[PDB]
Amino acid sequence: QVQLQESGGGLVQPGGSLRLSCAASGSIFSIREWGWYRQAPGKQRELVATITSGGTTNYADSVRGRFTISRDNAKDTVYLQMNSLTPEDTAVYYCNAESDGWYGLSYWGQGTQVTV
Amino acid sequence: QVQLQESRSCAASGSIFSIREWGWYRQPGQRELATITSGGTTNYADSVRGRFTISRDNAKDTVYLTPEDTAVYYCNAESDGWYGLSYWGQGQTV
Amino acid sequence: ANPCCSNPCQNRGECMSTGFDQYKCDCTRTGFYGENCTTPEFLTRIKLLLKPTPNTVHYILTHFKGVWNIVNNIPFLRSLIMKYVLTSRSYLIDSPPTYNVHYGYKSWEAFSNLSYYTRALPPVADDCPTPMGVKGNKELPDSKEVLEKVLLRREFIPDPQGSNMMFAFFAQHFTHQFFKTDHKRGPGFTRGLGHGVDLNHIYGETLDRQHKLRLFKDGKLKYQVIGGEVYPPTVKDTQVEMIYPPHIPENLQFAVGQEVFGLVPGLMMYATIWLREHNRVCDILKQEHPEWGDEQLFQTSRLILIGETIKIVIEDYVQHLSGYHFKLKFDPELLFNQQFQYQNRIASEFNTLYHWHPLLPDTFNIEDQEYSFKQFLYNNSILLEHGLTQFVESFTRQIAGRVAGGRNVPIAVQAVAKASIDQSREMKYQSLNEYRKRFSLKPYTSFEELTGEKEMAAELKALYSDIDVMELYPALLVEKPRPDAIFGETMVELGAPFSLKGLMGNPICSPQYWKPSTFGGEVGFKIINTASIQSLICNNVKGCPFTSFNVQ
Amino acid sequence: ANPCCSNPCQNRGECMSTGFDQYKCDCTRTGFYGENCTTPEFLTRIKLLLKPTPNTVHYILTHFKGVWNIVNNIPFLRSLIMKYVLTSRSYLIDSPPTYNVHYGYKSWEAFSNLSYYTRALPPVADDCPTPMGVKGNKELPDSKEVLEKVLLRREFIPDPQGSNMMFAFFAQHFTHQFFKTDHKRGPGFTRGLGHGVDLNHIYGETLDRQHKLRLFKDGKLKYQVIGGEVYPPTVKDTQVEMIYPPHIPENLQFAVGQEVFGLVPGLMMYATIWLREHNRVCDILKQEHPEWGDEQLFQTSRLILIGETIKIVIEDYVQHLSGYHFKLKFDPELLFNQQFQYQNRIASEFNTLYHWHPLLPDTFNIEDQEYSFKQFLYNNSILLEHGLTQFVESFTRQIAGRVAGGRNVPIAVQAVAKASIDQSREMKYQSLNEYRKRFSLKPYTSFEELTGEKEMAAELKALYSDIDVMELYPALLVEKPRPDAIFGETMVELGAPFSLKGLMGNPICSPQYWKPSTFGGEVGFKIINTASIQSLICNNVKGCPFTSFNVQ
Ligand SMILES: *[C@@H]1O[C@H](CO)[C@@H](O[C@@H]2O[C@H](CO)[C@@H](O)[C@H](O)[C@H]2NC(C)=O)[C@H](O)[C@H]1NC(C)=O
Ligand SMILES: *[C@@H]1O[C@H](CO)[C@@H](O[C@@H]2O[C@H](CO)[C@@H](O)[C@H](O)[C@H]2NC(C)=O)[C@H](O)[C@H]1NC(C)=O
Ligand SMILES: CC(C)Cc1ccc([C@H](C)C(=O)O)cc1
Ligand SMILES: CC(C)Cc1ccc([C@H](C)C(=O)O)cc1
Ligand SMILES: *[C@@H]1O[C@H](CO)[C@@H](O)[C@H](O)[C@H]1NC(C)=O
Ligand SMILES: *[C@@H]1O[C@H](CO)[C@@H](O)[C@H](O)[C@H]1NC(C)=O
Ligand SMILES: *[C@@H]1O[C@H](CO)[C@@H](O)[C@H](O)[C@H]1NC(C)=O
């Protein structure tokens, strides 16, 4: 099993920056893909950024360029660097991990609030 | 290098892979020889070939052990090879 | 930038840069010479003129059934042909191994570091202008478009070779012992340091995991009883690390050698069968050796089960997959007067080609139920309620999916199927045609020749432009199959060398191990040499149901 | 209690208990049959009748120099003889390996666990009534009495073969890469997980250590300059773990691949020469490949130095030790048409027999100084003061001690020589005569035949009583030497199979590695195939002083 714990969220003004951290522990060997997702009040959860164990990154159109996802393998931490935070980026940001194999489990964090 | 700290205990740390033999020595007014090898071979002074036998806890890197027994007991570790270093602990009444 | 980016050296010649803008080919022992190892030596010309194509040999092995029946009953002739199969397949595998994902040249790091999957072909260098070297566009096509256009299942296509779900779950269970990707490091790394058939998926990869799984009495493994039947023990009783979703109660957290086997009931079926087989061999060996202790009983039973595994994989599993009318044989003695390296390193490309996602059916049919993926996954009470006997009977009857031919990846597994495409790109795999040449196959000259049809080929040509930059993994799934076969040419001619080398490379096949006393005497030796998928199920499943890897 | 304690099975047959009081021998492929594998098959009778003794072959190889000079100049004949040497020696080594200190029977634990030294003979079971099996007393004789009576040096006995201190420190430096006992677990365990000639004593056993030792420019290793001369870097600059006494200043804590090499200036001599050789090969490769990066420069240089090491060990080191007039040859191609396993596992008995304590002289004679053990040990300022050139000149002139013949262990190393006896007992070694039969040697029938004299023999008889209870290690040091030789029959006939197997078992000798492109091209390939101890010193020691392993 893999445990995920987000941090780094908070209240900022337009144009500010914020680095989200996702600390992972447990069966890290099984995680083929890491991801960041956000859920604004009243709207569906949407993809923000993903990175595979091999380093393939993908971003949503609305965040590409000003958001950056990366993994620190030594610290088992997936970071999401957010810049140029417009008020439309206000949501609960969740960390996600996808396991290898067609049977693989999906893991989700507890979320961290980003109000801008 | 191997650090020995005494405290029935000799806590060892460091280059434990190099220590072929552990030993207990006691010394008021010469130092005299229990020893155990990394393979478990034990030797004893005839005077003490009775109580307290020596043993090592490999998981904890610790070597364990009448008024004539009053002395300062020291822990010792001997290294492999003819070049090997000797290590001594800091060392007390009955 | 690199002079070797175009892969100029042919016939297993090796490219070396000799400056910023020129290369040199090492044609040593290729049978060829010249600038790119394309001028054949005289003896090479004769051998090439007389060598039949794989498709021609496959035809001979899949026809003339009456002639093969005579051959199968002449032991000297059966041994001669099996020996040639072993030696010719083994010649295609570098052993000791060479490249890996980080080393396109031979290095002591690539040889010594067992955490890497090895590589049959070196990776494309980072400074090459295109993903495949120099050909093709700057970027490969969107793998999501490749997946949806030619890979995803529309209607279920059954395997015309009749592969059933006993076969599908056996392939999954068996290969999960040497395909153990360490994603903490990357898709090119593995946790299976044994690099082969050591049965770590039964006994654990590490000694402390093995000891937690062992009973330490009579050499047996720990077990529990549920409804009068033997099953693996619990995580609570063993403290064994397993992967379970948080809703699984402790009563159902089974502890087995491989930590993901509790996630699919089809794998827990085989995990239970093999655990029973271990304890059964302990009972047999204890009767033969009342003077033996627990440790020797355990170690000898493990060596016997390894032998049983290789025996079953060759004469039942590969036998079915091949479709040959020739009776394959597990016989280590065939290699004793031959040159052969008793060692193996698991190749990344072997892992990649084994992603047989189209095998999976649309539902898992047990008795009269048709379980969906959502219902079947993680639900081991399905196994307990129906019983092991019923699982064997049902999965023997249920047809599996054809792997080649295209458009048979079930939509439920589309995310991991796309991952298999992407992971190949992350590891800088060379193209399909480079791998075809590496295994003595003629390069495909078009997408239509690859698929044998028109519709998927046009889709692929619009996405890839050039057949020489088509990728290995999606090509395996859309390849034109052999007539009424599950696979195309590329799957067999790559998978077979990796497969047989991994089986015979095992140390128990070496002459100093392949003797009766290694397995506790003639009785234990006979357990190996008479093993089969039917006897495995018959001895360990109540009622001794009929089973095979083919539907009847 | 164990019915195999008496070692009843002969000719490499394997003993298996069949009940509490009965055994059966597995004579598979031994060439014999019958209850104890003592009845030879028809062809075995012929091969045994035609086989000459090691002493007969040793005489032929050490005489008829004019004939061997002709033979050495016929390449076809030289190759054929060297091929027979390699193949016949390798036949004596189990590969894949079998037993270790914990397993007297074959098991997956003993095969797969690389932390063990392997065992050419299984350990004596713990329930056997005597240390050697069933023969002898309940306890072996006091190892201190054995040491004092027949092992300790009275007067320094020089090696009649002329082995010098360049040889002695080369032997120590070379073997310290694969004899790396992990005493935290016990004398039967090793930290050299490569189990062979990987040059980890230069590059480090682990990637982390290697990366701290590397400059990461031009493929080179880090270094410092002391008086205009290149030396290994300091611990402070690299932060690698080394073993130094608490009085060594920081500026004298050299950082090298092996953590004990700073404890003796003789080892630091070879560590410096080999570090210079690596960076010298980096310069050559960089001139050949200006397009190469640091990583490939480093890895290719390491493969070249591995080849240089094997070349020197065969054609200089083993050439000198053998005393043969036949010129040995390092040629991996000799094995390409043979059956040979390109793998190796280091044997505990190989380690034990390599405890050549009598080699050490009474003093270390450098220039006009004669340093004692206390003055020489840990004092690397001796190397900086005299310089590398003077070290080579002096140690080429200083004679080393005779290993066989008895009574030549210097009193300064009494403790480690006694530990070599005791560790053999800790690992439950079988007797000398069991090891002689294991390597096709006639067992000794008395202590006088073992020693070739009467005084030491009588001491040994009083201590051991029965020649079949004599121990392997002390026998090696007291054995009758060959005429004017450093060793006796048991040392060579055990040490040669281990040596050659460990040398040719390296993957760089396999056909897919043994090609010019592996080593950066013909320039790099030629560095291996022209290497010698003299060229190694000439290229890396100021002034190019003459050197060899024999005093002139
Ligand atoms: C096998 O190779 C891998 C890949 O280089 C090594 O893992 C690296 O280890 C170093 C030092 O421990 C780290 O700085 C890197 O970040 C690691 N890389 C990855 C991708 O994990 C591994 O240490 C090697 N194994 C051995 C036994 O040397
Ligand atoms: C190789 O064998 C050794 C010896 O059995 C293993 O070391 C032991 O590890 C277990 C648990 O990890 C401990 O309980 C023992 O006390 C250890 N024994 C010694 C002597 O250290 C080692 O784990 C094995 N290696 C592998 C990779 O399994
Ligand atoms: C994975 C698959 C390729 C396994 C497989 C299938 C067929 C064969 C036959 C014996 C052959 O070598 O042609 C071997 C291995
Ligand atoms: C350790 C020692 C025995 C090294 C050694 C000495 C001599 C020989 C010759 C070539 C032989 O094989 O007889 C090989 C190895
Ligand atoms: C699991 O299967 C059982 C049948 O034994 C069924 O009752 C239960 O609803 C299933 N649970 C899920 C989550 O599918
Ligand atoms: C070995 O075999 C012989 C018969 O050839 C038998 O007499 C003897 O008892 C057996 N055992 C031993 C230890 O010699
Ligand atoms: C160290 O060696 C030097 C010679 O270079 C010598 O003068 C000095 O006395 C030695 N020191 C010790 C402690 O032996």
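In order, the residues displayed for chain C correspond to 18-569 in Swiss-Prot numbering, which applies throughout.
We read in the header that X-ray crystallography, 2.2 Å was used to get this structure.
Just so it is clear, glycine is given a Cβ too, placed from its N, Cα and C backbone atoms.
The annotation domain 'EGF-like' is assigned in Swiss-Prot to C:18-55. If you look up Swiss-Prot, you'll see C:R106, C:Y341 marked as substrate binding site, on the strength of experimental evidence. Look at Swiss-Prot and you will find C:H193 tagged as active site, proton acceptor, backed by experimental evidence. In Swiss-Prot, a mutagenesis experiment is listed as C:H374 to Y, annotated with the note Impairs peroxidase and cyclooxygenase activities toward 2-arachidonoyl glycerol. Per Swiss-Prot, the feature heme b binding site maps to C:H374. What Swiss-Prot says about the mutagenesis result for C:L517 to A, F, P or T is this: Slightly reduced activity. Listed in Swiss-Prot as a mutagenesis experiment, C:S565 to A is described as follows: Decreases acetylation by SPHK1.
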Residue pair C:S565 (mutagenesis position), C:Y341 (substrate binding site) - Cα distance, angstrom, rounded: 16
Which residues, sitting 6 or more apart from C:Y341 (substrate binding site) on the same chain, put a CB under 8 Å from its CB? C:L78, C:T79, C:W85
If we take C:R106, C:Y341, C:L517, C:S565 as the recorded positions, which have a Cβ under 8 Å from chain A? none
Quick check for you: of the recorded positions C:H193, C:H374, C:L517, which have their Cα within 10 Å of the Cα of C:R106 (substrate binding site)? C:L517
In Å, rounded, how far does the Cα of C:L517 (mutagenesis position) sit from the Cα of C:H193 (active site, proton acceptor)? 17
C:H193 (active site, proton acceptor) to C:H374 (mutagenesis position), Cα to Cα, whole Å, comes out at 14
Close to ligand 3, in the sense of Cβ under 6 Å, among C:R106, C:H193, C:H374, C:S565 as recorded positions, are C:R106
For a quick check of packing: other C-beta atoms within 10 Å of the C-beta of C:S565 (mutagenesis position), how many? 17
According to DSSP, does C:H374 (mutagenesis position) sit in a helix, a strand, or coil? helix
So how many other Cβ atoms are close to C:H374 (mutagenesis position), meaning within 10 Å of its Cβ? 20
Could you tell me how many residues in the domain 'EGF-like' (C:18-55) are helical, how many are strand and how many are coil under DSSP? 0 helix, 10 strand, 28 coil
Provide the three-state secondary structure of C:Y341 (substrate binding site) computed with DSSP. coil
